[PDB]
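Below: the structure, in structure tokens.
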Amino acid sequence: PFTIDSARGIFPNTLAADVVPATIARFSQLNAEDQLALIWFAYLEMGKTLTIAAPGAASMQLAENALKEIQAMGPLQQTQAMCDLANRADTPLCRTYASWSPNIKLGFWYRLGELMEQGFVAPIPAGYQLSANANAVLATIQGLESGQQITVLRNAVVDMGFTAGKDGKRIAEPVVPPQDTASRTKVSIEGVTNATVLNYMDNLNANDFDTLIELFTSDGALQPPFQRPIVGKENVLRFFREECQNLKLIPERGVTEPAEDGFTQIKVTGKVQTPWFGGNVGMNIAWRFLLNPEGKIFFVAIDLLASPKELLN
Ligand SMILES: CC1=C(/C=C/C(C)=C/C=C/C(C)=C/C=C/C=C(C)/C=C/C=C(C)/C=C/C2=C(C)C(=O)CCC2(C)C)C(C)(C)CCC1=O
């Protein structure tokens, strides 16, 4: 019989970029000031080649009050507020931050980065030198492909703050209207004509989450890169609406195999673009589907791949 935990094992020879969670683990060991300085350095150097897209208007409005609070602080208090976030200390600011969706957290830091560059928010101390462990962490990051680099940064950002309780309030950007069916493009996948997989891709590309979720079984799950499975339609739909808007999925090739009891397992490789970087960063991605006899999604995993040589053939 199939369980979510066991389905995690399909296509086991897929080599995921586990250097990413490895690096985040090392990063999380560092002193808070080194964490902030390390990301500042990474951000400035990346900025020479890649431009981050501007945060959406709604996002900025939601982070506005927190941002102004920090801006009104004296420089030492500003540095303390940022250290609190990095240390995951329990403060009202850290609790507010923890209630934000990833995009709102990212836009928050986007704006603080501008202000630090402009000198209106306490910057990293001049001539600051990273610790021994911190220097090696940054070196690892700069050795990564851009897709892995931005994933490390995002995970660092999402990890900050303080979560008290599970059913604490959740704040996310408004859900965008699905793309009008007329202007929708359709993907083509070498080797794969499976309607569920193609509909999965096309609806996500159209931000049509209501149609997308109907592809799943009631107890079905979605496993984002380096995260635990998100289980059930309620939780998966929430994830779509809060975190999966305006993606571009560009699947390339796949393979289709039988599984136990009339199930089918399908692996697809290709690229994904995040709206934070548009076409300037193409992440190498595998999708691993487990479909039931009716073609419903019992499980789909999304893996960030170790390197372009992990793409099928
Ligand atoms: C923090 C910080 C700073 C600021 C730093 C800043 C501003 C950093 C900002 C960094 C940014 C903007 C990072 C964004 C990354 C986005 C990624 C990895 C998205 C991937 C999505 C994927 C793979 C989607 C996959 C998907 C597909 C395909 C599905 O099929 C299902 C959906 C799913 C979602 C799973 C300063 C510079 C000020 C220094 C101080 C300091 O600490």
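Since chain A takes its numbers from Swiss-Prot, the residues it shows come out as 2-314.
We read in the header that X-ray crystallography, 1.9 Å was used to get this structure.
Quick reminder: no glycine exception, Cβ is built from N, Cα and C everywhere.
Per Swiss-Prot, the features are as follows:
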type	residues	note
BINDING	34-44, 80-83, 107-117, 125-129, 151-161, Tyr201, 245-250, 273-284, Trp288	echinenone binding site
DOMAIN	18-169	domain 'OCP N-terminal'
MUTAGEN	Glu34 to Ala	Alters carotenoid specificity, <40% quenching, decreases stability of OCP-R, accelerates OCP-R to OCP-O reversion
MUTAGEN	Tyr44 to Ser	Cannot convert to red form (OCP-R), no NPQ. Does not bind to phycobilisomes
MUTAGEN	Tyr44 to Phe	Acts like wild-type
MUTAGEN	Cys84 to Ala	<40% quenching, decreases stability of OCP-R, accelerates OCP-R to OCP-O reversion
MUTAGEN	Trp110 to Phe	Acts like wild-type
MUTAGEN	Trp110 to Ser	Incomplete conversion to red form (OCP-R), no NPQ
MUTAGEN	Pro126 to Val	<40% quenching, decreases stability of OCP-R, accelerates OCP-R to OCP-O reversion
MUTAGEN	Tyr129 to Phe	<40% quenching, decreases stability of OCP-R, accelerates OCP-R to OCP-O reversion
MUTAGEN	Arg155 to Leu	Able to convert to red form (OCP-R), no NPQ
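Long-range Cβ neighbours of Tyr129 (mutagenesis position) (same chain, at least 6 residues apart, Cβ-Cβ under 8 Å): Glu34, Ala38.
A Cα-Cα distance of 13 Å separates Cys84 (mutagenesis position) from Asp160 (echinenone binding site).
For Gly108 (echinenone binding site), the nearest neighbour among the mutagenesis positions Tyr44, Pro126, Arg155, judged by Cα separation, is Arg155. When the mutagenesis positions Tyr44, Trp110, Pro126, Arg155 are ranked by how far their Cα is from the Cα of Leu116 (echinenone binding site), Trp110 comes first.
Ranked by CA distance from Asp160 (echinenone binding site), the mutagenesis positions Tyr44, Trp110, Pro126 have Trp110 at the top as the closest. When Cα-Cα distances from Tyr44 (mutagenesis position) are compared across the binding-site residues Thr152, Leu250, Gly280, the shortest belongs to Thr152. Shown are the recorded positions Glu34, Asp160; of these, the residue with the fewest other Cβ atoms within 10 Å is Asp160.
Distances between the Cα of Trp110 (mutagenesis position) and those of the recorded positions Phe42, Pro126, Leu250, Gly280 are shortest for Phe42. With a cut-off of under 6 Å between the Cβ and any atom of ligand 1, the recorded positions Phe42, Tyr129, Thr152, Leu250 reduce to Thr152, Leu250. The number of other CB atoms found within 10 A of the CB of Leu250 (echinenone binding site), across every protein chain shown, is 18. Secondary structure at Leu250 (echinenone binding site), as computed by DSSP, is strand. You'll find the Cα of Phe42 (echinenone binding site) roughly 12 Å from the Cα of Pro126 (mutagenesis position).
With all protein chains in the displayed structure included, the most crowded Cβ environment within 10 Å among the recorded positions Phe42, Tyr44, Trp110 is that of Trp110. Minimal Cβ crowding within 10 Å, among the recorded positions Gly108, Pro126, is found at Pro126.
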